[PDB]
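Undergrad: What follows is a single structure, and I will ask about it in a moment.
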Protein chains: 4
Amino acid sequence: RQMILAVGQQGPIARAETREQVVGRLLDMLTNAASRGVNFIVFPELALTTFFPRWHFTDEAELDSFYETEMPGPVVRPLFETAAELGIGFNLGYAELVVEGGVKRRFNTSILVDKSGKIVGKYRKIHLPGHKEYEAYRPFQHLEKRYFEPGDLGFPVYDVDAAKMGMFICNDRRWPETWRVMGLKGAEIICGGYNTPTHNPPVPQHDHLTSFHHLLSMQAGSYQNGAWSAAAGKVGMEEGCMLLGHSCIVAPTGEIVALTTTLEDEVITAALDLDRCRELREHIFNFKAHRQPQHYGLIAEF
Amino acid sequence: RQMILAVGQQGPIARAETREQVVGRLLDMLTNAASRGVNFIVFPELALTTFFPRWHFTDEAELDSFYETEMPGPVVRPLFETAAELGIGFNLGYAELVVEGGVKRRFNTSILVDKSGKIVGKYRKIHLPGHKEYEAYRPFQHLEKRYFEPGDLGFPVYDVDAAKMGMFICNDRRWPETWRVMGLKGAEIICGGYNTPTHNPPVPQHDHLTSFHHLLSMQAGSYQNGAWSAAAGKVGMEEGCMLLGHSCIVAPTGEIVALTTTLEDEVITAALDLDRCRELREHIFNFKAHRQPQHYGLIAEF
Amino acid sequence: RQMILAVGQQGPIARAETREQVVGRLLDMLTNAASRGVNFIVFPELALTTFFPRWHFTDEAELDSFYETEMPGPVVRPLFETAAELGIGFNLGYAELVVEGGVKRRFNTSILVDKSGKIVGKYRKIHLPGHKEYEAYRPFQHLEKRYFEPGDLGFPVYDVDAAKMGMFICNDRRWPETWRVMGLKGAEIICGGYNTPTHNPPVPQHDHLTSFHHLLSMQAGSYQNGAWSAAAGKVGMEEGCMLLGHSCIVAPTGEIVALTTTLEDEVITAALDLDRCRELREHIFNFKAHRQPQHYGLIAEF
Amino acid sequence: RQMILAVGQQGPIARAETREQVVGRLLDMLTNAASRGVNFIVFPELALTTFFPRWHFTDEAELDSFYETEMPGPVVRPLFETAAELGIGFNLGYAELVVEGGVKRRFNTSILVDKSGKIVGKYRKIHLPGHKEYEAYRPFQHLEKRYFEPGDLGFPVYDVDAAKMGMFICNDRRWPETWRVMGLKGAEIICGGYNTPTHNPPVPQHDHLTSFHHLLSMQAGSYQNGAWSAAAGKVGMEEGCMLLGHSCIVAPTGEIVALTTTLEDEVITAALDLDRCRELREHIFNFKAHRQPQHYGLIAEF
Ligand SMILES: [Xe]
Ligand SMILES: [Xe]
C-alpha cells in the first residue's frame, strides 16, 4: 500500500532529435529515479518526439513519421528492458498510428507498464484541444483535432502492481468529468503528461495564469476524487515555443507534494500511501453517503 | 452587462440572538453596500439564526422555531423593503418548513431577489453533509441529514436583472457536478453561502486545510464553467464552534478578486463584467467545441 | 480610521498617446472610484507616458519630453482639480527632471496627494532594476539605471488624511528592506506602481513565475510589517512588451483582498481599517517586544 | 554541487516518551532517507522531547530534565553513529543547558552535523516568540522567553560537506532579517525546525492562516536571498495542542518543491543544485549591483 511515485519531466525534444536520443534521456531519468527508491515514474504526453501538432503538415508521410506503429518498436525497447530490470513501472505517452483494413487511425495515447514490463493498460486522449484549420496569425499552431481522433477507450482504471491507476492526457486534466469518471471507478492514482504552451494566441490575456490553471486543475481533481495525482510536462523552449514546467505530484487532499523548478529533464518524487485516499472517500466525499447522481443527469446528455 | 457584486459575510449569530437583531445586522450591511455602488449582495446560508444542526433536538417545537414558514414574514420584511428601496438584489439563505400532502418538508434554502424586491427563484440544498443520527464520539453534531431533506428543485439558473444566476448552498460547492449542471445552463454568476467549521471531528488532520479546500472549490468551479462566483460565509466563533471566514468573489478564470479578512459582519465587493465569461466559454471551455458528454455517462448512473 | 482604498490599474499607454489622453483615462478611473465610495486611489509608476526605458535613446530632447518639469503642469492639472473636487487622495507615478547645480537629475518618482488636493510627499525610486548600457540580447531594453539615478529621499512615511502612508516604486517591492524601513516608521499603508514585463531576458526560466513573485513580494511585505499595501500595474501589451496584470490590495495579514483580472484600465477597491495593523504589530510582530536589531547590523553595512 | 536534501518531520512527542524512544523514531526516518538517496536531513526544533514551553514550571529539576547537558549524551549517540554510518548530515534542534560559574544558561539550539558525524556549527534561537509570564486564559502557554534566553551566536553560515548552510529556529523564519543576514553571508541552504500551534490565544482570528503564514515566510525568505530552504515541523496533536504540519523544502525561486501531507513522522525529499542560487543572486537580487545599504540604516538601529 505504500510506494514512491515519480515524475520524469522532459526538457525540449527538437524536431529532428531522434527516438534513440529521447530514449537515452528517458533511461537516464529511470537511473536517477532508481537511486531515489522510485517504484513508478510518469513520463509526458507525446514523450518520444517534439510536439508536432504545432505545425501545419502538407505531407502525410512526413506526418506519419511522428507516430509509433508498434509499442515498443526496436528503438523504444531498451526503455522497457531497463525499466523492468530496475523493477520500476511507468506511464508513457506517444502518438499511435494503427491500420484497420487499410484505414489509418491516429490517437494521442498513453500506456501503463507494470514493474515486470507488461503493458497493463492504455488510454487515448478524449479532449483534444486547439483548433481545426491552419491559422495564419498564430506564431505556432495547435492542430491536435486534425492529427488525432478522440480516444475510444473511455477513461479506464487499471490494476498496476499494488495500485488502481487511471490515466489522463494533457488538456483532459482541465475537465472535472475526466477525473470524476476515474474517481467513480476507484482510482487511487490518476496520472498523465502534458505539453502546455505558456502563450495562447486567441486568449493571451490568460498567459500569466498558465501555471495557476494547470495547478488548479491538478489540485481540484485530486481533492474531489480523493486520488493521488501526477502530471509530467515536456517543457521549456521547444522549436521556438515555450512549454510550461511545474510538473507535479499531488496528494488526495489536493496538496502539491512535489514540484519541478527547472525547465529541463528532471525527476521529482513523493511517497504515496494508497490508503490516504480514504481520508476523503470515506468521509466528505464518501460517494455512497453523499453523492447525488439522480440530479446530475444534464452532465451526461448528448 | 456590468455590475458591482458584493458578499455580505456574517459574524456569529448566538442561539439567543433574535431574528430582529440579525435582520438589523443585514440592514447595516446593505447600507454599506449601497455606499460602494453594489447592485447585488450574497448573504450566508441559514442566515437568520445560529447554526442549529450542531445540536440534537428532541423537542420538535424547539426545532421548528429555527425555520421560516413564509418568506418574508414580518420580522424579515424590512430587509426586503430596504433592499428594494436601495435597488439592490440579494441571495438569502434560510431554513424553510413547508407542509405538502401530509408531509412536513424541511429544506436548507436560498432565494434570489431582484432589485425590484421580487423573489425570482429558489434553490434547496441537494448535498447535505454530516450525518443523520446523534454521534457521541463527535464534540459538536452536524445533523443536516436529519433536519433537512435533499432539495427537490435540481440546480436551476434564473434570470435576475441582467444576469443568469445559479445558486449553491455550502457543501454543494465541493462537488464539481453542482457547478457543471449550472455551467451547462449558462450561469454567468454562481453564488451561495456557507457555515464551514474549521474543525472536522472525523478527519481533524484536514483542519489546517479548511480555507485551502474552500477556496480551491470556488476557484476550480468558476474556472471550469467560466462563471463569476461568490461565497458568503457565516463565520467566527459561534456557540463555541469556530466557523471559517474567507468569504470571497471569484472571476471566471478562477482568480479570487475579493476576500474577507475579518471574522465579523463585513462587506466585500467586486466589479463584474458578464461578457468576461466568454474568455473561457468561447475558447478553452467552449463546450460545443470540446466537451465530450458521450464518455461521461458513469457520472449520471444511479 | 476606516476608509476605502482603490487601485487604478492602467492598460497600455502607446508611444503616440498624449498626456491629455492619458489624463482623461485617469479621470475616468477617478469617477468610477468615486461611485464606489473610494477615498484614496493608487496609480501606476510612470503613469503619464509609455514605458520609455525599454528603448535606447540618442537624442536627449527626445528623452527629455518623457519627463515632467513641474507637478502638475497645465495638462495634469485637471486630475488634481477633479481629485480634490471629489475629495479623493491619490498616488501618482511619473518621470521627474530637476536641474540643480549644473546637473540634470532624472528621477522615477511618485507623490501622495491628500483629499483636499495638497501634495503631501514625494518618493524617488531607490532600487533601479535593469542595466545601464544597451545590451543586444534583449527585444526591449531595461535601462532604468541609465535614465534615472537612485532616489535621494530615503523611504519616507507621510501623514495623508487619517493614515501613515509610505511609497515604493516597482522593483523596490522585491526588497524586504524597502518595506521594513517604512514599517519601522509606523506606515499603515504602503503603496506604489509597477511596470513589470512577463519576459525576463537574462532568466526567462522564471517568466511563468512573474505573477507569483509579484504577489509573494506584496503579501510578505504586508505581513511582515503589519501594513495594508497596494500595487498598481501599468499592464497589457505595451509597445510590443507584455506587462503583468494582477494589480492588488493586500491586508496587514498578507491576505490579498482585491485583485485585477483584466489587462485594461481597471479600478479595484477594498475597505481598509487602519486599526487592523495592530493584529500583527502589537502581537507576533510587536517590534519592541520581539525585534532584535542588535543582530542585524550586517544588513546596514556598506 | 548537487545533493538530495530532506526533512524529517516529527509527529507528536509525548511528555514521558523517553529520548530513547524519540531517537528510535529518528533512526527510522534516517533509514527511510537513505532509501531515497538523501545526503542531508533536517529535524525539528526541540526534537528530543515534548514541547515543554507550553507549561508553567515551578520546579527547577522538572524544567531541567528537558535539556541536554551534553551533545550527544549516550542515548542520543546512536543517532550520530547511524547517520554517520549512512553518510547523511543532519540539522538537529534541542534544548541546551550550560552552567557558567554556577549560573545556568538556557538556549533553544540547533546544530549542523556533517556526513562524517562531526558537529560543524551551532545556532541559538534569537527571536523567542510568546509571552513572559503565565497567562491564565490560554489553553496552553508559550513561555519560551522564560525558559530560554536569546541566542548569542548571531546568525552564522557554515561549511557543511559541499554546502554553505545557515540555520533558523521556528519563529525566526518570520523575520526577513534572519534570512537577509545569512543571505549576505552566502548561505545556499537555510534550514531549521518548528513547533507552531494552529491556535494562537491572543489573535485566534489568524488561526485559519497558520499554514499560509508559515509557507509565505518560507517562500519569501528563499526568493529574496536566492537560497534553498527547509523547515521541519514537529506536528499533530501533542499533549492536547495541535501543531501545524506542512513541513517543506523550497527552491531559491521561493517555489515549494516538497511538502508533507500527514501529521506523523514523515520524510520528504528534494534534489538540490547548489548552483541554482545564482538565478537570483547573479541577477534580480545581485546584491552588489542592486542593493542600497546606505539607506537601510534604520533596520540596524537599536
Ligand atoms: Xe463533473
Ligand atoms: Xe530586512
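Here Swiss-Prot sets the residue numbers for chain B, with the shown residues being 3-304 in order.
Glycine is treated like the rest: Cβ placed from N, Cα and C.
According to Swiss-Prot, the protein has these features:
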type     : residues            : note
ACT_SITE : B:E47               : active site
ACT_SITE : B:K127              : active site
MUTAGEN  : B:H129 to A, N or R : No activity
MUTAGEN  : B:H144 to A         : 5% activity of wild-type
ACT_SITE : B:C172              : active site
MUTAGEN  : B:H215 to A         : 17% activity of wild-type
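Tell me about the setting of these features in this model.
TA: Secondary structure at B:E47 (active site), as computed by DSSP, is coil.
When other Cβ atoms within 10 Å of the Cβ of B:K127 (active site) are tallied across all protein chains shown, the result is 25.
Annotation for B:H129 (mutagenesis position): same-chain Cβ neighbours under 8 Å, separated by at least 6 residues, are B:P152, B:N173, B:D174, B:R176, B:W177, B:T180. When secondary structure is read from DSSP and collapsed to three states, B:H129 (mutagenesis position) falls in the coil class.
In this view, B:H144 (mutagenesis position) is surrounded by 22 other Cβ atoms within 10 Å of its Cβ, with every protein chain counted.
Secondary structure at B:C172 (active site), taken from DSSP and collapsed to helix, strand or coil, is helix.
Close to B:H215 (mutagenesis position) in the fold, though at least 6 residues off in sequence, lie B:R176, B:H208, each with a CB less than 8 Å from its CB.
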Undergrad: Can you check what DSSP calls B:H144 (mutagenesis position), collapsed to helix, strand or coil?
TA: coil
Undergrad: Go through the recorded positions B:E47, B:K127, B:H129, B:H215 one by one and keep only those whose Cβ is less than 8 Å from a Cβ of chain A; report them in sequence order, or 'none'.
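TA: From B:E47, B:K127, B:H129, B:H215, the ones near chain A are B:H129, B:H215.
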Undergrad: For B:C172 (active site), list the number of other Cβ atoms lying within 10 Å of its Cβ atom.
TA: 26
Undergrad: Nearest to B:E47 (active site) by Cα, among B:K127, B:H144, B:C172 (recorded positions)?
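TA: Going through B:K127, B:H144, B:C172 one by one, the closest to B:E47 (active site) is B:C172.
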Undergrad: Quick one: which of the recorded positions (B:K127, B:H144, B:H215) have their CB closer than 6 Å to ligand 1?
TA: none
Undergrad: If you count Cβ atoms within 10 Å of the Cβ of B:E47 (active site), leaving out that atom itself, what do you get?
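TA: Result for B:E47 (active site): 29 neighbouring Cβ atoms inside 10 Å.
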Undergrad: I need the CA-to-CA distance for B:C172 (active site) versus B:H144 (mutagenesis position), whole Å please.
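TA: The separation of the Cα atoms works out to 13 Å.
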Undergrad: Rounded to the nearest angstrom, how far is the Cα of B:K127 (active site) from the Cα of B:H144 (mutagenesis position)?
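TA: Cα to Cα, B:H144 (mutagenesis position) and B:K127 (active site) are separated by 15 Å.
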